[PDB]
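Asker: Sharing a structure here in structure tokens format.
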Amino acid sequence: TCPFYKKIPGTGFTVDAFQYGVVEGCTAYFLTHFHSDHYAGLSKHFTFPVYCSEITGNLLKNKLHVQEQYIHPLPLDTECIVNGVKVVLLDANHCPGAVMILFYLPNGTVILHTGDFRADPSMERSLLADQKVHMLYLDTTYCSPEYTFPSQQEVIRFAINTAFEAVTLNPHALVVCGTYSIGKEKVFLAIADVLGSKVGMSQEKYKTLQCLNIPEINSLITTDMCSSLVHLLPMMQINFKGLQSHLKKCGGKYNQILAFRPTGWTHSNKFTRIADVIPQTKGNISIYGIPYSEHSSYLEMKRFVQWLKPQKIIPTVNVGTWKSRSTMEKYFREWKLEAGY
Ligand code: NI
């Protein structure tokens, strides 16, 4: 049945709650972003109002064929009224089109649902600064102090410099980047830009990228693989077998692959600095695991919450085990006692 942490009290609203059939008494279904664990259940047969960003609405229409009449896109940073309740969508710093939702309940309670987010100090100067939040529905993906990672900027610097060096040494090397969803577009786009190439990809993936309002996208991507030296493939194919196979298909145009796997976290982060990352190599194939995250680190998450000072926190991730739930609640109490709220 629909879990409580997907329901917004004092409203008929749900968030990311499309796989439970008709939720009893739900008058509006919000969708924070276009990732499959969140949209699971939407299709052309869905006939209730869906509220979301413009970008998420482009993907619902074009990829899942949801009918236009049930898609209600809202502008960001704008007070809007939905079934008589004031709401604001804020940028979540996750994947394209991802939002956080502020609900202003008729009784005076203010609720923030972060969706999936990567907390950033820039959030401390949005419309969140203007009033108090009483309840926070928090993306707790990496809510443990072992989860450190570098900035997105530092990781893209590493990737650009690595790719540029490799291809300048060997003009017959191919760069490959893995993907399984929207998000992390900067990895492949920044590499193509330094190399003076477009990124080549499947028709399905080109379609998905054309829904994202990215500036000058027609200039950066293509379905012509032949004219491209940066290729995008499914994440599953980023292994020695899948890469050897792909290299066969390029018909002796290339004699080396440098591949990137943008993971979330991997335990090499406890020890390894970004400067110190090395690939796994077999023959003329090298694979780099790079820690490009679109979720908060532990310290980023802690800073955001100690700034916001919510009265109650409801985790939305890692809620299925007692040991995880109990450990998170202990961090929340620490943060509150350290900060004095
Ligand atoms: Ni997500």
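Residue numbering in chain A adheres to Swiss-Prot, whereby the residues present occupy positions 700-1040 in order.
According to its header, the structure was obtained by X-ray crystallography, 1.6 Å.
Placement of Cβ uses the backbone N, Cα and C atoms for every residue, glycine included.
Quick paste of what Swiss-Prot says about this protein:
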- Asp838 to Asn: Impaired nuclear focus formation, reduced interaction with PIAS and increased sensitivity to cisplatin (MUTAGEN)
- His994 to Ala: Impaired nuclear focus formation, reduced interaction with PIAS and increased sensitivity to cisplatin (MUTAGEN)
Asker: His994 (mutagenesis position) to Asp838 (mutagenesis position): how many Å between their Cα atoms?
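Answerer: Counting only the Cα atoms, the answer is 8 Å.
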Asker: Are there residues of the same chain, six or more positions away from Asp838 (mutagenesis position), whose CB falls under 8 angstroms from its CB, and which are they?
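Answerer: Set apart from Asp838 (mutagenesis position) by at least 6 residues yet with Cβ under 8 Å, we have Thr813, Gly814, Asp815, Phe816, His994, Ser995, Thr1015, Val1016.
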